[PDB]
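Each remark here refers to the structure printed beneath this line.
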Amino acid sequence: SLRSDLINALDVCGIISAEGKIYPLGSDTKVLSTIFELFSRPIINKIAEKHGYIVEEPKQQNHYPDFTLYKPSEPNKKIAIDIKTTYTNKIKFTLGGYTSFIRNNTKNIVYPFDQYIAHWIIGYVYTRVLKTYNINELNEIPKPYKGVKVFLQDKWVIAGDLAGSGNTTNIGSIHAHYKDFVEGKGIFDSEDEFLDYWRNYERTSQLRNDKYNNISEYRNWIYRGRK
Amino acid sequence: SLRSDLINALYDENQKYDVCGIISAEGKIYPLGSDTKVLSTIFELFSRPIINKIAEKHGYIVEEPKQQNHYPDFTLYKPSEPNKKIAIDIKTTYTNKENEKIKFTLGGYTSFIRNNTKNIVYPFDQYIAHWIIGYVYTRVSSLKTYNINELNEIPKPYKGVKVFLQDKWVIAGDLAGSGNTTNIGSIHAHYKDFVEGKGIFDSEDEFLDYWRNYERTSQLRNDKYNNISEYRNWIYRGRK
DNA sequence: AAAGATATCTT
DNA sequence: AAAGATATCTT
(Lines of atoms letter the chains of each structure in order from A and count residues from 1; the text may use other names and numbers.)
(Lines give C-alpha, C1' and ligand atoms only; values in the text may rest on other atoms or scores of the structure.)
Protein backbone atom coordinates (compact mmCIF):
# COMPACT_ATOMS: atom_id res chain seq x y z
CA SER A 1 0.00 0.00 0.00
CA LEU A 2 0.96 3.67 -0.09
CA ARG A 3 1.49 3.24 3.64
CA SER A 4 3.63 0.08 3.80
CA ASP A 5 5.65 1.54 0.92
CA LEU A 6 6.34 4.91 2.55
CA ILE A 7 7.33 3.06 5.68
CA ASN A 8 9.79 0.92 3.79
CA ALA A 9 11.30 3.88 1.88
CA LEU A 10 11.91 5.90 5.06
CA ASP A 11 23.49 10.43 6.59
CA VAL A 12 23.17 14.17 6.13
CA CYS A 13 26.23 16.17 7.00
CA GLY A 14 25.94 19.75 5.71
CA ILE A 15 24.47 22.41 3.43
CA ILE A 16 26.16 22.94 0.11
CA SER A 17 26.28 25.87 -2.28
CA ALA A 18 26.08 25.96 -6.06
CA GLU A 19 29.81 26.65 -6.00
CA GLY A 20 30.74 23.61 -3.93
CA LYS A 21 31.31 25.12 -0.52
CA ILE A 22 29.88 23.03 2.32
CA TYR A 23 28.66 24.54 5.63
CA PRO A 24 28.41 22.24 8.72
CA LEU A 25 25.19 21.48 10.63
CA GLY A 26 24.18 22.88 14.02
CA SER A 27 23.35 20.64 17.00
CA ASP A 28 19.84 21.94 17.92
CA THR A 29 16.36 20.67 17.10
CA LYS A 30 15.46 23.81 15.15
CA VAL A 31 18.17 22.70 12.74
CA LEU A 32 17.52 18.94 12.67
CA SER A 33 13.77 19.45 12.20
CA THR A 34 14.40 21.36 8.98
CA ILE A 35 16.96 18.85 7.82
CA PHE A 36 14.71 15.81 8.40
CA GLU A 37 11.88 17.59 6.69
CA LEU A 38 13.83 18.21 3.47
CA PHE A 39 15.37 14.77 3.68
CA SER A 40 11.85 13.24 3.60
CA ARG A 41 10.27 15.27 0.81
CA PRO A 42 11.83 13.41 -2.13
CA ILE A 43 10.94 10.09 -0.46
CA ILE A 44 7.30 11.09 -0.01
CA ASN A 45 6.97 12.40 -3.52
CA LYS A 46 8.57 9.24 -4.97
CA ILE A 47 6.16 6.86 -3.26
CA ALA A 48 3.09 8.99 -3.74
CA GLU A 49 3.75 9.16 -7.50
CA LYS A 50 4.12 5.37 -7.60
CA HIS A 51 0.57 5.23 -6.32
CA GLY A 52 -1.03 7.90 -8.43
CA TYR A 53 -1.24 10.48 -5.68
CA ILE A 54 -0.63 14.20 -5.94
CA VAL A 55 1.56 15.74 -3.20
CA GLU A 56 0.82 19.23 -1.97
CA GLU A 57 2.58 21.53 0.52
CA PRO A 58 1.01 24.65 2.14
CA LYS A 59 1.19 28.09 0.50
CA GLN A 60 0.46 29.98 3.74
CA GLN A 61 3.29 29.25 6.17
CA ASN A 62 1.30 28.38 9.28
CA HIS A 63 -1.02 25.78 7.70
CA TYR A 64 -1.35 22.09 8.52
CA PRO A 65 -0.18 19.61 7.26
CA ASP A 66 3.37 19.46 5.85
CA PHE A 67 2.16 17.24 3.02
CA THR A 68 -1.28 16.61 1.56
CA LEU A 69 -1.60 13.49 -0.68
CA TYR A 70 -4.66 12.64 -2.81
CA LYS A 71 -5.81 11.30 -6.16
CA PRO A 72 -7.66 14.00 -8.15
CA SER A 73 -10.42 11.42 -8.53
CA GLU A 74 -11.19 10.99 -4.80
CA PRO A 75 -11.07 14.52 -3.20
CA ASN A 76 -12.40 13.35 0.17
CA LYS A 77 -9.92 10.62 0.72
CA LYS A 78 -6.98 13.03 1.33
CA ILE A 79 -4.08 12.08 3.48
CA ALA A 80 -2.19 14.38 5.86
CA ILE A 81 1.44 13.89 6.80
CA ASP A 82 3.24 15.95 9.44
CA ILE A 83 6.95 15.56 10.31
CA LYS A 84 7.90 15.78 14.04
CA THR A 85 11.30 15.74 15.69
CA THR A 86 12.68 15.31 19.16
CA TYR A 87 15.98 14.06 20.59
CA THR A 88 17.48 11.70 23.16
CA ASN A 89 20.68 11.98 25.20
CA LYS A 90 11.44 7.77 26.47
CA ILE A 91 10.58 10.54 24.04
CA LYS A 92 7.56 12.82 23.45
CA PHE A 93 6.43 14.94 20.53
CA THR A 94 4.25 18.08 20.18
CA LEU A 95 1.51 17.08 17.78
CA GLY A 96 -0.02 20.32 16.54
CA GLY A 97 -2.50 22.67 18.10
CA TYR A 98 -5.78 21.58 19.65
CA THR A 99 -7.72 24.77 19.14
CA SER A 100 -7.35 24.92 15.38
CA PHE A 101 -8.78 22.78 12.49
CA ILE A 102 -10.02 20.08 14.90
CA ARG A 103 -12.33 22.65 16.50
CA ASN A 104 -12.82 24.52 13.29
CA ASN A 105 -13.06 22.64 10.00
CA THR A 106 -11.11 25.25 7.96
CA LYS A 107 -8.92 27.05 10.47
CA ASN A 108 -5.23 26.90 9.43
CA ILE A 109 -5.48 23.89 7.24
CA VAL A 110 -4.84 23.44 3.51
CA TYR A 111 -8.18 21.73 2.84
CA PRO A 112 -11.23 21.39 5.08
CA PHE A 113 -10.55 18.82 7.85
CA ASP A 114 -13.43 16.55 6.76
CA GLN A 115 -11.71 15.86 3.41
CA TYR A 116 -8.84 14.10 5.22
CA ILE A 117 -9.38 10.41 5.93
CA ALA A 118 -5.92 9.78 7.48
CA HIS A 119 -3.50 11.86 9.56
CA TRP A 120 0.03 10.42 9.71
CA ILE A 121 2.98 11.46 11.83
CA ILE A 122 6.49 10.77 10.54
CA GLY A 123 8.62 11.04 13.64
CA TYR A 124 12.38 11.31 13.83
CA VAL A 125 14.30 10.93 17.01
CA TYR A 126 18.03 11.72 16.98
CA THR A 127 20.52 11.06 19.74
CA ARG A 128 22.62 14.12 20.45
CA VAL A 129 26.39 13.81 20.39
CA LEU A 130 32.60 26.51 12.53
CA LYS A 131 34.59 25.81 9.35
CA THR A 132 33.47 25.35 5.78
CA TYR A 133 34.63 22.28 3.86
CA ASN A 134 35.00 21.29 0.26
CA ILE A 135 33.42 18.41 -1.67
CA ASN A 136 36.56 16.37 -1.11
CA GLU A 137 36.24 16.56 2.66
CA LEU A 138 32.75 15.04 2.94
CA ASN A 139 33.93 12.15 5.07
CA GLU A 140 35.60 14.26 7.78
CA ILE A 141 32.68 16.62 8.55
CA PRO A 142 31.39 15.99 12.08
CA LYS A 143 27.69 15.10 12.29
CA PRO A 144 25.65 16.65 15.12
CA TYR A 145 23.83 13.35 15.94
CA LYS A 146 24.92 9.87 17.05
CA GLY A 147 21.95 8.14 15.50
CA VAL A 148 18.51 8.72 13.98
CA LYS A 149 15.30 6.65 14.21
CA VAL A 150 12.17 7.30 12.16
CA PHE A 151 8.60 5.94 12.31
CA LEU A 152 5.26 6.43 10.53
CA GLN A 153 2.14 6.19 12.68
CA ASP A 154 -1.40 7.50 12.90
CA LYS A 155 -1.63 10.67 14.93
CA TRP A 156 -4.54 9.43 17.06
CA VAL A 157 -2.64 6.32 18.08
CA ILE A 158 0.26 8.26 19.59
CA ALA A 159 -1.55 11.28 21.05
CA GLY A 160 -1.49 11.55 24.81
CA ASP A 161 -3.76 13.27 27.27
CA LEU A 162 -1.46 16.13 28.45
CA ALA A 163 -0.71 19.31 26.50
CA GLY A 164 2.51 19.44 24.52
CA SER A 165 2.91 23.22 24.92
CA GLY A 166 1.29 26.02 26.91
CA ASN A 167 0.98 29.33 25.12
CA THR A 168 0.92 27.63 21.70
CA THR A 169 -1.70 25.05 22.80
CA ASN A 170 -0.23 21.90 21.27
CA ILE A 171 -1.34 18.32 21.71
CA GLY A 172 1.14 16.17 23.61
CA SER A 173 1.96 12.64 22.36
CA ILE A 174 2.44 9.73 24.72
CA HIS A 175 5.65 9.89 26.70
CA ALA A 176 7.22 6.52 25.94
CA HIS A 177 9.93 4.45 24.23
CA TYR A 178 10.50 4.36 20.45
CA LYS A 179 9.00 0.84 20.19
CA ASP A 180 5.65 2.04 21.49
CA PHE A 181 5.22 4.64 18.77
CA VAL A 182 6.26 2.07 16.15
CA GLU A 183 3.80 -0.41 17.60
CA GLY A 184 1.03 2.13 18.32
CA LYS A 185 0.52 1.40 22.01
CA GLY A 186 -1.66 4.46 22.70
CA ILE A 187 -4.04 5.57 25.47
CA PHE A 188 -7.12 6.44 23.36
CA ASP A 189 -9.73 3.84 22.42
CA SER A 190 -10.54 5.22 18.98
CA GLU A 191 -9.84 8.25 16.83
CA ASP A 192 -13.30 9.52 17.91
CA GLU A 193 -12.30 9.63 21.58
CA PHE A 194 -8.97 11.33 20.71
CA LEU A 195 -10.83 14.09 18.81
CA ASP A 196 -13.55 14.51 21.46
CA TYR A 197 -10.99 14.72 24.29
CA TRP A 198 -8.96 17.49 22.51
CA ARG A 199 -11.98 19.42 21.25
CA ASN A 200 -12.98 19.78 24.88
CA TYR A 201 -9.64 20.21 26.62
CA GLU A 202 -9.47 23.52 28.48
CA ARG A 203 -6.38 25.75 28.03
CA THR A 204 -5.36 26.32 31.69
CA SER A 205 -5.25 24.18 34.84
CA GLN A 206 -7.99 26.16 36.59
CA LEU A 207 -10.37 25.74 33.66
CA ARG A 208 -9.50 22.04 33.38
CA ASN A 209 -9.87 21.32 37.08
CA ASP A 210 -13.63 21.49 36.72
CA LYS A 211 -13.70 19.34 33.54
CA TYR A 212 -10.73 16.96 33.23
CA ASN A 213 -6.96 17.00 33.11
CA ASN A 214 -6.34 13.41 31.99
CA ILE A 215 -8.01 10.37 30.27
CA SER A 216 -9.44 8.82 33.44
CA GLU A 217 -11.02 12.19 34.32
CA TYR A 218 -12.44 12.70 30.86
CA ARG A 219 -14.19 9.30 30.98
CA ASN A 220 -15.78 10.18 34.35
CA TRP A 221 -16.84 13.49 32.79
CA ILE A 222 -18.57 11.62 29.92
CA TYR A 223 -20.35 9.67 32.68
CA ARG A 224 -21.49 12.85 34.54
CA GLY A 225 -23.14 13.87 31.31
CA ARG A 226 -20.44 16.14 29.89
CA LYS A 227 -21.08 18.71 32.61
CA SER B 1 36.23 47.32 13.80
CA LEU B 2 34.65 43.94 14.46
CA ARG B 3 31.41 45.45 13.19
CA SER B 4 32.61 46.77 9.85
CA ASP B 5 34.66 43.64 9.13
CA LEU B 6 31.69 41.36 9.95
CA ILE B 7 29.31 43.38 7.81
CA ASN B 8 31.69 43.30 4.87
CA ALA B 9 32.36 39.60 5.34
CA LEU B 10 28.60 38.76 5.36
CA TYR B 11 27.91 41.06 2.46
CA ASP B 12 30.70 39.62 0.40
CA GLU B 13 29.91 35.97 1.17
CA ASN B 14 26.25 36.50 0.30
CA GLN B 15 27.07 38.03 -3.09
CA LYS B 16 29.27 35.15 -4.07
CA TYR B 17 27.52 32.07 -2.74
CA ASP B 18 24.19 30.36 -3.31
CA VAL B 19 23.01 27.62 -0.98
CA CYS B 20 21.07 25.06 -2.98
CA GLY B 21 20.84 21.93 -0.90
CA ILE B 22 21.60 19.68 2.03
CA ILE B 23 24.19 16.97 1.33
CA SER B 24 24.84 13.48 2.58
CA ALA B 25 28.24 12.02 3.56
CA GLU B 26 27.68 9.80 0.54
CA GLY B 27 27.21 12.61 -1.96
CA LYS B 28 23.46 12.74 -2.46
CA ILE B 29 21.99 16.24 -2.38
CA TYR B 30 18.49 17.14 -1.23
CA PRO B 31 16.82 20.42 -2.52
CA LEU B 32 15.51 23.25 -0.33
CA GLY B 33 11.91 24.15 0.34
CA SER B 34 10.80 27.80 0.16
CA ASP B 35 9.37 28.57 3.59
CA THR B 36 11.07 30.74 6.22
CA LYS B 37 11.41 27.98 8.77
CA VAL B 38 13.81 26.38 6.24
CA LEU B 39 15.54 29.44 4.85
CA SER B 40 16.15 30.79 8.32
CA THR B 41 17.90 27.54 9.32
CA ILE B 42 20.03 27.71 6.21
CA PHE B 43 20.98 31.40 6.72
CA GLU B 44 22.02 30.79 10.27
CA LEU B 45 24.14 27.87 9.06
CA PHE B 46 25.70 29.96 6.33
CA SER B 47 26.53 32.68 8.87
CA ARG B 48 28.29 30.66 11.62
CA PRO B 49 31.71 30.17 9.90
CA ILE B 50 31.94 33.86 8.85
CA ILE B 51 31.00 35.06 12.37
CA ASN B 52 33.71 32.85 13.83
CA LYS B 53 36.38 33.77 11.27
CA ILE B 54 35.94 37.48 11.96
CA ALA B 55 35.73 37.17 15.76
CA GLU B 56 38.90 35.08 15.76
CA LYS B 57 40.64 37.85 13.77
CA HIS B 58 39.80 40.31 16.60
CA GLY B 59 40.48 38.17 19.62
CA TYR B 60 36.87 37.33 20.39
CA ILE B 61 35.83 33.90 21.50
CA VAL B 62 32.42 32.84 20.14
CA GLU B 63 29.78 30.88 22.08
CA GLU B 64 26.46 29.36 21.05
CA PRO B 65 23.70 28.46 23.53
CA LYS B 66 23.75 25.27 25.54
CA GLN B 67 19.95 25.02 25.60
CA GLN B 68 17.35 25.68 22.93
CA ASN B 69 15.36 28.73 24.15
CA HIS B 70 18.32 30.85 25.27
CA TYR B 71 19.27 34.15 23.59
CA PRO B 72 21.43 34.99 21.71
CA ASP B 73 22.46 32.86 18.72
CA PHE B 74 26.04 34.07 19.23
CA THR B 75 27.84 35.56 22.24
CA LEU B 76 31.20 37.18 21.36
CA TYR B 77 33.78 38.39 23.91
CA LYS B 78 37.44 38.76 24.84
CA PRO B 79 38.95 36.59 27.63
CA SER B 80 40.39 39.80 29.02
CA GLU B 81 37.17 41.81 29.06
CA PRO B 82 34.45 39.24 29.97
CA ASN B 83 31.83 41.81 31.01
CA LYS B 84 31.86 43.49 27.59
CA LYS B 85 29.95 40.79 25.66
CA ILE B 86 28.34 41.19 22.24
CA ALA B 87 25.03 39.51 21.33
CA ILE B 88 24.14 38.56 17.79
CA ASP B 89 20.80 37.02 16.71
CA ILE B 90 20.08 36.17 13.07
CA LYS B 91 16.58 37.12 11.86
CA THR B 92 14.90 36.18 8.62
CA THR B 93 11.88 37.39 6.72
CA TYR B 94 10.73 37.13 3.14
CA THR B 95 9.33 39.46 0.62
CA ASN B 96 7.13 38.87 -2.42
CA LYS B 97 8.90 41.52 -4.42
CA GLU B 98 11.97 43.67 -3.89
CA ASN B 99 11.54 47.15 -2.35
CA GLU B 100 8.31 46.47 -0.42
CA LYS B 101 8.27 46.86 3.39
CA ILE B 102 9.45 44.14 5.75
CA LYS B 103 9.43 43.69 9.50
CA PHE B 104 11.04 41.19 11.86
CA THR B 105 10.14 39.64 15.19
CA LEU B 106 12.95 40.45 17.67
CA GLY B 107 12.51 38.22 20.66
CA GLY B 108 10.37 38.44 23.77
CA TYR B 109 9.91 41.52 25.94
CA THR B 110 9.10 39.57 29.02
CA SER B 111 12.28 37.56 29.47
CA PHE B 112 15.91 38.81 29.94
CA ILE B 113 15.09 42.48 29.50
CA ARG B 114 12.68 42.22 32.47
CA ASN B 115 14.61 39.52 34.33
CA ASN B 116 18.35 39.90 33.94
CA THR B 117 18.89 36.13 33.90
CA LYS B 118 15.87 34.66 32.17
CA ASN B 119 16.52 32.76 28.94
CA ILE B 120 19.90 34.24 28.12
CA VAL B 121 23.35 32.58 28.09
CA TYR B 122 24.94 35.25 30.33
CA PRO B 123 23.27 37.78 32.67
CA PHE B 124 21.80 40.55 30.48
CA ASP B 125 24.03 43.13 32.15
CA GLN B 126 27.25 41.59 30.72
CA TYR B 127 26.39 42.59 27.15
CA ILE B 128 27.37 45.99 25.78
CA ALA B 129 25.73 45.53 22.41
CA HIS B 130 22.89 43.58 20.81
CA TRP B 131 23.28 43.13 17.09
CA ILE B 132 20.87 41.82 14.51
CA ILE B 133 21.96 40.12 11.24
CA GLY B 134 18.81 40.25 9.09
CA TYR B 135 18.29 38.24 5.90
CA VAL B 136 15.58 39.16 3.47
CA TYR B 137 14.78 36.84 0.59
CA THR B 138 12.30 37.03 -2.28
CA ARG B 139 10.06 33.95 -2.21
CA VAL B 140 10.24 31.78 -5.35
CA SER B 141 11.95 19.25 -9.71
CA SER B 142 12.88 20.38 -6.21
CA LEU B 143 11.20 17.12 -5.17
CA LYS B 144 13.97 14.83 -6.43
CA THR B 145 17.51 14.24 -5.16
CA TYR B 146 20.66 15.31 -7.07
CA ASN B 147 24.33 14.37 -7.22
CA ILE B 148 27.36 16.64 -6.97
CA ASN B 149 27.61 16.40 -10.75
CA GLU B 150 24.45 18.54 -10.84
CA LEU B 151 25.04 21.27 -8.20
CA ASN B 152 24.30 24.02 -10.71
CA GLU B 153 21.23 22.10 -11.89
CA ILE B 154 19.36 22.26 -8.59
CA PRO B 155 16.85 25.15 -8.59
CA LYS B 156 16.84 27.75 -5.86
CA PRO B 157 13.66 28.69 -3.90
CA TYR B 158 14.67 32.35 -3.40
CA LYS B 159 15.30 35.21 -5.83
CA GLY B 160 17.51 37.78 -4.10
CA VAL B 161 18.98 37.64 -0.64
CA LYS B 162 19.85 40.87 1.17
CA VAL B 163 21.62 41.03 4.53
CA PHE B 164 22.26 43.85 7.03
CA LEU B 165 23.74 44.24 10.52
CA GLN B 166 22.28 46.77 12.91
CA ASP B 167 21.72 47.35 16.60
CA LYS B 168 18.54 45.83 17.98
CA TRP B 169 17.34 49.03 19.71
CA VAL B 170 17.84 50.96 16.47
CA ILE B 171 15.48 48.80 14.37
CA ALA B 172 12.99 47.94 17.13
CA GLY B 173 9.49 49.30 16.69
CA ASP B 174 6.69 50.20 19.09
CA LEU B 175 4.06 47.46 18.30
CA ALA B 176 4.46 43.80 19.26
CA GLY B 177 5.75 41.36 16.63
CA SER B 178 3.61 38.53 18.03
CA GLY B 179 0.82 37.98 20.54
CA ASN B 180 0.96 34.64 22.33
CA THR B 181 4.72 34.63 22.22
CA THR B 182 5.06 38.28 23.31
CA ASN B 183 7.67 39.33 20.73
CA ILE B 184 9.12 42.75 20.07
CA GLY B 185 8.09 43.84 16.58
CA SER B 186 10.70 45.69 14.52
CA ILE B 187 9.93 48.85 12.52
CA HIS B 188 7.91 47.98 9.39
CA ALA B 189 9.87 49.54 6.54
CA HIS B 190 12.20 49.26 3.55
CA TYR B 191 15.47 47.34 3.77
CA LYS B 192 17.46 50.62 3.40
CA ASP B 193 15.99 51.96 6.61
CA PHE B 194 17.36 48.93 8.45
CA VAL B 195 20.79 49.51 6.91
CA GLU B 196 20.67 53.26 7.55
CA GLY B 197 19.19 52.89 11.02
CA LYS B 198 16.01 54.98 10.49
CA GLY B 199 14.25 53.84 13.67
CA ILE B 200 11.95 55.38 16.23
CA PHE B 201 13.65 55.26 19.61
CA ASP B 202 15.96 58.16 20.54
CA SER B 203 18.17 56.05 22.69
CA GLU B 204 18.73 52.47 23.88
CA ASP B 205 17.33 53.52 27.23
CA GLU B 206 14.11 54.59 25.67
CA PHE B 207 13.83 51.29 23.82
CA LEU B 208 14.36 49.26 26.98
CA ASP B 209 11.92 51.37 29.05
CA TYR B 210 9.17 51.22 26.45
CA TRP B 211 9.57 47.40 26.24
CA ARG B 212 9.92 46.84 30.01
CA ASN B 213 6.50 48.50 30.57
CA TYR B 214 4.60 47.41 27.44
CA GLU B 215 1.45 45.57 28.53
CA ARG B 216 0.68 42.10 27.02
CA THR B 217 -2.76 43.04 25.63
CA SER B 218 -4.70 45.92 24.01
CA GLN B 219 -7.06 46.04 26.97
CA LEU B 220 -4.25 46.69 29.45
CA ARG B 221 -2.49 49.02 26.99
CA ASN B 222 -5.59 51.22 26.97
CA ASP B 223 -4.71 52.79 30.30
CA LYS B 224 -0.97 52.86 29.49
CA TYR B 225 0.47 53.33 26.01
CA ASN B 226 0.05 51.53 22.74
CA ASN B 227 2.68 53.38 20.77
CA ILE B 228 5.73 55.68 21.01
CA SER B 229 3.83 59.04 21.08
CA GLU B 230 1.63 57.77 23.90
CA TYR B 231 4.67 56.43 25.70
CA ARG B 232 6.30 59.88 25.61
CA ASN B 233 3.14 61.55 26.98
CA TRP B 234 2.82 58.83 29.59
CA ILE B 235 6.41 59.79 30.53
CA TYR B 236 5.66 63.52 30.42
CA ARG B 237 2.92 63.18 33.07
CA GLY B 238 4.91 61.10 35.50
CA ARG B 239 3.97 57.60 34.27
CA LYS B 240 0.36 58.03 35.37
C1' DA C 1 3.10 19.71 35.34
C1' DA C 2 1.94 23.90 33.71
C1' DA C 3 3.36 27.64 31.83
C1' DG C 4 5.94 30.47 29.03
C1' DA C 5 10.48 31.11 26.33
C1' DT C 6 13.38 30.83 21.47
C1' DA C 7 11.03 31.45 16.01
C1' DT C 8 7.80 33.82 12.08
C1' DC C 9 3.39 34.25 9.90
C1' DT C 10 -1.54 35.84 8.73
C1' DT C 11 -5.42 38.59 8.22
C1' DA D 1 -3.84 45.92 14.68
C1' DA D 2 -4.28 42.46 17.43
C1' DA D 3 -4.52 37.97 18.18
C1' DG D 4 -3.51 33.56 17.65
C1' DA D 5 -1.92 30.00 14.25
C1' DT D 6 2.67 26.35 12.40
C1' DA D 7 7.85 24.96 15.08
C1' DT D 8 10.04 22.48 20.15
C1' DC D 9 11.72 23.27 24.17
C1' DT D 10 12.74 24.26 29.60
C1' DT D 11 11.73 24.75 34.14
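Here Swiss-Prot sets the residue numbers for chain B, with the shown residues being 2-141, 146-245 in order.
Backbone N, Cα and C define each Cβ position, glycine as well.
Taken verbatim from Swiss-Prot:
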- B:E45, B:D74: Mg(2+) 2 binding site (BINDING)
- B:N70 to Q: Decrease in activity (MUTAGEN)
- B:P73 to A or G: Loss of activity (MUTAGEN)
- B:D74 to A: Loss of activity (MUTAGEN)
- B:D74 to E: Decrease in activity (MUTAGEN)
- B:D74: active site (ACT_SITE)
- B:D90 to A, N, E or T: Loss of activity (MUTAGEN)
- B:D90: active site (ACT_SITE)
- B:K92: active site (ACT_SITE)
- B:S183 to A or T: Decrease in activity (MUTAGEN)
- B:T187 to S or N: No loss of activity (MUTAGEN)
- B:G190 to A: No loss of activity (MUTAGEN)
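Everything Swiss-Prot records as a feature, shown here on the structure.
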{"residue": "B:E45", "record": "Mg(2+) 2 binding site", "contacts (Cβ under 8 Å, 6+ apart)": "B:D74, B:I91"}
{"residue": "B:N70", "record": "mutagenesis position", "contacts (Cβ under 8 Å, 6+ apart)": "B:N120"}
{"residue": "B:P73", "record": "mutagenesis position", "contacts (Cβ under 8 Å, 6+ apart)": "B:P66, B:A88, B:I89, B:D90, B:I121, B:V122, B:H131"}
{"residue": "B:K92", "record": "active site", "contacts (Cβ under 8 Å, 6+ apart)": "B:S41, B:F105, B:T106, B:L107, B:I133, B:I134, B:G135, B:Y136, B:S191"}
{"residue": "B:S183", "record": "mutagenesis position", "contacts (Cβ under 8 Å, 6+ apart)": "B:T106, B:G190"}
{"residue": "B:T187", "record": "mutagenesis position", "contacts (Cβ under 8 Å, 6+ apart)": "B:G109, B:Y110, B:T111, B:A181, B:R221"}
Filtered recorded positions - B:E45, B:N70, B:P73, B:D90, B:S183 - keeping only those with Cβ under 8 Å from chain A: B:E45
Interval of 4 unresolved-in-model residues, reported as the Cα distance (Å) from B:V141 through to B:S146: 13
Cβ neighbours of B:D74 (mutagenesis position) where a neighbour is any other Cβ within 10 Å: 19
Secondary-structure category, per DSSP, in which B:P73 (mutagenesis position) falls: coil
Where B:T187 (mutagenesis position) falls in three-state DSSP terms: coil
